Each structure stands twice: as C-alpha cells, then as structure tokens.
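Here's the structure, in structure tokens; my notes come after.
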Amino acid sequence: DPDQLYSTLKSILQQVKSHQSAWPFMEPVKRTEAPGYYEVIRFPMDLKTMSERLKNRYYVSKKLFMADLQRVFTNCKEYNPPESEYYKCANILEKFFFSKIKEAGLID
Ligand SMILES: NC(=O)c1cccc2c1OCCO2
C-alpha cells in the first residue's frame, strides 16, 4: 500500500522534527553557520528537504527514507567534533528515530 507507507513515514518524520534534539537538522546548514561546510559535505541533507521529498512522493520505499535520515546523522558526525552539542543531538535523535521505526514495524 503506497498511502500506508506515506502515512507511516509522515508520522515518523513529524515526530522526529518535533523532538527537542532535532533543532540542528531542521533546515540546510547556512554558510554563515558553517563557512566551507559545502566544501566538506558532498551530500547535504536536512529535515526540511526530507519533508519536501516526502510531499513530492520520493520515498517509495523504507530504504530511501532511511538513507536520507541516516545521511543527516553521518554529515553531522563527519563535520563536527564528538563532544560537540551537534554530535550529541545526532545520537540522541538517532536513538529516537530507531525506536519510532521499530514502534511502526516498518520493514523492507
Ligand atoms: N547540523 C550541523 O552539523 C551544523 C554544523 C555547524 C553549524 C550549524 C549546524 O546545524 C545548524 C546550526 O548551525
């Protein structure tokens, strides 16, 4: 079911967005926030871009959704020091994300 997958991913994405550790990932990283970010991170991703992708019916599979959200975390951990707040946020939100995927029974 297409609309089943859509509904589930939308619920999950909205919960991830409302979480208090999501704030670093809500929109594209701004050049002024991180000058030369876009020279280091070749595949940028953020939750706004994911919202649009979802609305645009891009997430036809679990795999695609997971790949994008994971990219958000791996960009963060590649760019930032391990004890930075942004790195801490990524691991907290990743935990939350996995509980939500499991809670949904969302399998591939
Ligand atoms: N998310 C990041 O890795 C990030 C890295 C550097 C600056 C930032 C960032 O997120 C939005 C706020 O400004």
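Per Swiss-Prot, chain A residues shown: 724-831, in order.
Just so you know, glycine gets a Cβ as well, placed from its N, Cα and C.
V752 (mutagenesis position) carries neither a helix nor a strand DSSP state and counts as coil. In sequence order, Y760, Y761, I764, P767, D769 make up the list of same-chain residues 6 or more apart from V752 (mutagenesis position) whose Cβ falls under 8 Å from its Cβ. For the published mutagenesis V752 to A, Swiss-Prot gives the following note: Reduced acetyl-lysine binding.
For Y760 (mutagenesis position), other Cβ atoms within 10 Å of its Cβ number 15. For the published mutagenesis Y760 to A, Swiss-Prot gives the following note: Reduced acetyl-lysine binding.
The Cβ of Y802 (mutagenesis position) has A757, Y760, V763, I764, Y809 as same-chain neighbours under 8 Å, each 6 or more residues away in sequence. Taken residue by residue with DSSP, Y802 (mutagenesis position) is part of a helix. Listed in Swiss-Prot as a mutagenesis experiment, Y802 to A is described as follows: Reduced acetyl-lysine binding.
Swiss-Prot lists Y809 to A among its mutagenesis entries, and the accompanying note reads: Complete loss of acetyl-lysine binding.
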